[PDB]
Amino acid sequence: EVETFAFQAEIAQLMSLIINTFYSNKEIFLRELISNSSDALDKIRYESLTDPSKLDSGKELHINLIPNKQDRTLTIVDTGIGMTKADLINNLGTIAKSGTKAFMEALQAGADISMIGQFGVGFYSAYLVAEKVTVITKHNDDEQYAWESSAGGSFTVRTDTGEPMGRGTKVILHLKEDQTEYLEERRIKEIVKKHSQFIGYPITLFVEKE
Ligand SMILES: CNc1ncnc2[nH]cnc12
């Protein structure tokens, strides 16, 4: 059972702008997604301070980066608070409609695309490098779901049959054919050290057999 939804018009326009604008500094996508994971780990931590049973689904708090050259995917995994089905449908827990309107107003007044995170919609910078994004997520108060979109104005939500993750979110980037540099260990390391060196959770870069 798969359900299909239309993006609100402002989010559809934001995604088409990210996909079709000439902008060379694409590497900022990974900074924005690591920051999103850190915010979600802060949230489950705060809830656990008064109710430790919230970590019955997993006590480790971390971020993993997993490249796969055979599938041409780069995946970002966190053990944060996760998303309910309502959260996924509601623009992955963001205020994306008003955030877009601010981002547009800022771009006209001189800002550039790398400031996207200051408006609450940094998740959509994934489309600088991906042609499709799949999101797997599990919140303590709901079941495991998969969200997916290739842009084009719609997304799908379904109940996920894959491996149970316990609690958290997985962002799988199906990369554009000319953006494979972001599967290389040296390149990922460079980007993390430049943009994310003070994140307060351990970041582990997996390697491959090759
Ligand atoms: C983008 N929305 C998110 N909500 C909850 N956990 C996450 N981890 C990465 N992105 C998120």
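Following Swiss-Prot, chain A shows residues 16-225, kept in their order.
Cβ coordinates come from backbone N, Cα and C, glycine included.
Under its mutagenesis annotations, Swiss-Prot gives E47 to A the following note: Strong ATP-binding. Strong interaction with HSF1, HIF1A, ERBB2, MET, KEAP1 and RHOBTB2. No effect on interaction with TSC1. With a 10 A radius on its CB, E47 (mutagenesis position) counts 19 other CB atoms from all the protein chains.
Just so you know, the Cβ of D93 (mutagenesis position) picks up 26 other Cβ atoms within 10 Å once every protein chain is counted. Among the mutagenesis results in Swiss-Prot, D93 to A has the note: Impaired ATP-binding. Strong interaction with HIF1A, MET, KEAP1 and RHOBTB2. Loss of interaction with HSF1 and ERBB2. Los of interaction with TSC1. The residue drawn here is the original one.
In the three-state DSSP classification, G97 (mutagenesis position) falls within coil. Using a 10 Å radius centred on the Cβ of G97 (mutagenesis position) and all shown protein chains, the other Cβ atoms total 27. In Swiss-Prot, the entry for mutagenesis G97 to D states: Abolishes ATPase activity. The structure shown retains the original residue.
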